[PDB]
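**Q** Pasting in a structure now, in structure tokens, and then I'll have a few things to ask.
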Amino acid sequence: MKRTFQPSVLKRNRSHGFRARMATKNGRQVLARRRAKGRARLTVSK
Amino acid sequence: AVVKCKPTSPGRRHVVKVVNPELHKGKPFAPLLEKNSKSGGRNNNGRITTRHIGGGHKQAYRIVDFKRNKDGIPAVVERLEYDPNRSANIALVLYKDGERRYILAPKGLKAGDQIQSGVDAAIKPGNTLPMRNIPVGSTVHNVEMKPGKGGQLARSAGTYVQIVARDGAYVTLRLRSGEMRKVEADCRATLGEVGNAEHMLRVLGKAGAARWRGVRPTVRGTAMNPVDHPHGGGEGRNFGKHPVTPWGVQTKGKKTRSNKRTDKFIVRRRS
RNA sequence: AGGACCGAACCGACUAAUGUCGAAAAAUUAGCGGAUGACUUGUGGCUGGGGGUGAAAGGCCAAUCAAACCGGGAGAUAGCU
RNA sequence: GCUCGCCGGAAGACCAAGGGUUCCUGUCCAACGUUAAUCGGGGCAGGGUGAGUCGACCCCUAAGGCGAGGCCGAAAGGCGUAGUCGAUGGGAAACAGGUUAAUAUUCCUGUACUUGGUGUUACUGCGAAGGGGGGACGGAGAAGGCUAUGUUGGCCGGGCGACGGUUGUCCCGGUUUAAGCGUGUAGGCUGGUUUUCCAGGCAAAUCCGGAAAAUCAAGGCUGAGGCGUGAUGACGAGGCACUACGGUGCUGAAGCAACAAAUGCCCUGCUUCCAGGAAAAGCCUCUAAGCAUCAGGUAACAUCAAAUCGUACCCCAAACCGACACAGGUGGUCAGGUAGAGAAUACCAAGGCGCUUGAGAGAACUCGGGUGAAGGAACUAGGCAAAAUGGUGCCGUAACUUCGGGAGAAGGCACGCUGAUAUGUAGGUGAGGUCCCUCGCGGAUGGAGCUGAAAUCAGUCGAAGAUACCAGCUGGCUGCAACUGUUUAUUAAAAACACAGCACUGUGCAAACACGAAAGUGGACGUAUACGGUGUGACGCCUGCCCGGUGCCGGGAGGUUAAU
RNA sequence: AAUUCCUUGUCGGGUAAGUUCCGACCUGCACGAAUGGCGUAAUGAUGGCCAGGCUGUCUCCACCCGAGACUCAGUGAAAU
RNA sequence: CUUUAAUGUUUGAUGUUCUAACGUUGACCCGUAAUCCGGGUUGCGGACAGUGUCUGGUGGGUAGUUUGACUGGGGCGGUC
RNA sequence: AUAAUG
RNA sequence: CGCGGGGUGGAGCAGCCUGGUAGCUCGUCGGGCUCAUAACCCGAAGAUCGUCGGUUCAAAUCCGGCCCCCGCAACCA
């Protein structure tokens, strides 16, 4: 079967990445929730 | 000649190609070419607008000379050319100054023919001059809605507008739809009928024929579910509903012409 | 010349068997259909929750779609178990 | 270590995507491996990723994202100009050999090549977000010229062989060599050079474009491969040498010819067809704003610089994606022998493995299959499943039809080996020689050698010669849909959906319509032979009767009618 | 007849025997001319039906070869 | 007061011409190496069109919901 | 202007 | 078996929701017109209302049963 997740670091960085979140206020809300959450992982990264 | 294809294979039996031997077999004049990427019918929002289009063979836009800005300049057509976007053929006119620009091809045109533009020009077809020196009732095309606009009316193949009345600066016209309307006398117009009138004769002849035209197949509304389309439903092609557009606007008899401000230009309604 | 014929790759998923604590949350085996085209696919985008997309099944949109998922109203309500 | 067996268009060898040390060595093993394990993608420790030439980064650009002002929007924000991102594209340049336990076009050896900076010398007018040329393009088909590669012959080296023959028409092995440089071929395109004039190319122009003559008939561009050089070098079978018995040191002959032949190259071609087939920069060329004893531009030489990142391993999988060491899913490249039309398929080479539980028993029953007397669909919801049909050449082939079909209709015949025709033919390829010549990778003549079907005749073997794998069941009536296609991924591949065609209807462009509170786009850079919508669904013969109800359209007298 | 209730209508053909199929009789429960009507060559993993051929589909199964079942050793589930 | 004529004043109901509002996805020039936008001339329309306020009408495109019970089960019928 | 049949 | 409608001169149809006194066309009968028929013209006859019972002063009319006809319903495993 073809699994729904076919990996791709580039497409992941361009959407789920830090800069993709910084591009709009809605992503900054996400990062604010991340820092509020206290999680060590702010965003996916190399 | 409009040769009919032999039914050597299925789906070719109904094909009726319109051969045009006069057309040049070679590459288009390079500088006038420019990119024309497909839109897919999507808008800036990216949501679909014009349904059942897109796809088809790649094509490049031609910079046809609508305005005919040159005045009193002699010219000779170099070679006929086919514009994939257009139904009508285009001619690569060679101006005396050596500048080249494509224009719409009159039905009465051949290679090496001489033409010219300007307020003077000539009654000879293919010339483009403002509607004042034009004799009443002569065939015209590429009419401008406003002076300097370039080209608007009857630019399609096989289409032409004939003068019926000339009310001073106003110039009444018989549009191909039969809807009479006046235009400014200052507006330029090209004499003679538009060429490639045989384009209507083509009947495609195959299921995939829409696909390279950028046309896409249309789904009938009865086939659609009631949630998606106002029609449809039932357990056996049930109907009985009044016909409508998918958004619910009435069809098969629902006029929507009400700009109001432009109505004054209109004289007689289409019939 | 062909949405042409036969037939691999490739694609499509018709019959039966196998298998339904299976090797696999849809397969494999033995036969099929398409296969120069309305073809297939790689890569990167655009279109999204009363909307998208849809050669139209009311399908598809992260194994969930006659209205996705997440979180918040919310300890909703339930003459019911 | 000796044998068997499997894939061998892969079950092999290189990468990308994607994993993140799984790579190599030492050592250990509880836990990890469906078994034991002194084994391991497991534990621990150490080692391993070498670039001016590869890629990325970089210059540039498509879809598209962001977006200085701006427009719009209750706020958030949306749209979008200049710009700048975005390779899945384009853009300068490296090969051969050798070496490590694990890395190399990256190191070493040999041989080069390209883009810039600087200095000297000899000369010269140089110079933009500007112009032009170039970059720069489709499907399909055909044929020619070559190569990768294979076979044979020759040559070289070795063997002459443990059951019969085997110094011969004999057997085994080797016969490998690039980038660069020189020549510039097969072949492809375009008539060139000189001068004048000019509303053309947002300004200018010697460039391009156009109009004129002058004058000769070729010049120039593009272009695989070949031949020399690179290379009296490297590589090289086998001996000769040392063994911690893993390997190292040394030596090293021939290294040609003919034929077959690509999906690879010439070809980003030629021809043909329509569905008319990116953008920009690097590149070439022309000027302006400018600047001339300068700065710059060209040529030669010297010299310097080319940084940064990736480089291990897996990569159709136990390392990716699948909760598994999972019969699944995952793009590209290289690519041989025999048989065959074939990348099918069968058997093999190089190469990789025998799939992480075995040993006996040989029951019912289950699964994967072989064969089976007589009947041959009597089975059953139903010829489901199996059996069978199966290739090439040739004969022959109906009803019906839109005159292409049906059709590969159906139904038969000829298929092996050997010899002769013919001490292997037709054909293909092509040396020696001769001859022409404006001398070259030449044009003719000439035919050795090599390669090599097919057909006829004769003979012969087997029960069976398309002998295996491979490899259509066919015919007739009829329903339906024209047909190709498309659909419920994961129980519905269909009469449904779509379909060309036909009809009606909407629309004069600031188009109807569509998204969006709006701006703006889409339609469309199209516009009435255009497009949207609906219905119908090739084609052939056709398509009536009814406007009462309902929908639409036209008309406006009057009745009525809200805000005001 | 993908519409036909009554019904397995009736007549004719195919089969020894045919609620299906083909042709026809029209009493069309409840076809009808672009939610098209009637034909139609080619085409079909389409529906129904017939023949040849072919066969363990069956009459009636039999035997053999392999993977399990079984025994021994090792590891070691599940629903309930 | 009734009935009526001339002129002025005060406004309403119409039909034409005009420009200054306004519309301009006409052309040219500039910001500007930008077709956006803005500004300046000019052309064609022109107190139309358009938007806002208010209101009539149409309105399943959309939203919130209704669609009772009794019943020898349910529904039909009947009943309250 | 309307008149069928024998 | 349920709901709704209908039954009237020889035939096809009103009146049958507000019960006092059933009409229409055609056919039939008689007399004209034509040499005759059909037609035309004139005149006349013909049904106490499917049948059987109840209220009501009185019923084709309202009510109820029965005998018929017709449309529709006869549903979800």
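Numbers in chain B come straight from Swiss-Prot, and the residues shown are 2-272, in order.
So this one's electron microscopy, 3.7 Å, going by the header.
For all residues, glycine too, the Cβ spot is worked out from N, Cα and C.
Quick paste from Swiss-Prot:
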| type | residues | note |
| --- | --- | --- |
| MUTAGEN | B:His230 to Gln | Loss of peptidyltransferase activity in reconstituted ribosomes. No change in rRNA binding or assembly into ribosomes |
**Q** Please report the DSSP secondary structure of B:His230 (mutagenesis position), reduced to three states.
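**A** In three-state terms, B:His230 (mutagenesis position) counts as coil.
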**Q** Under 8 Å Cβ-Cβ from B:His230 (mutagenesis position), six or more apart in the same chain: what's there?
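**A** Long-range Cβ contacts: B:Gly222, B:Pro247.
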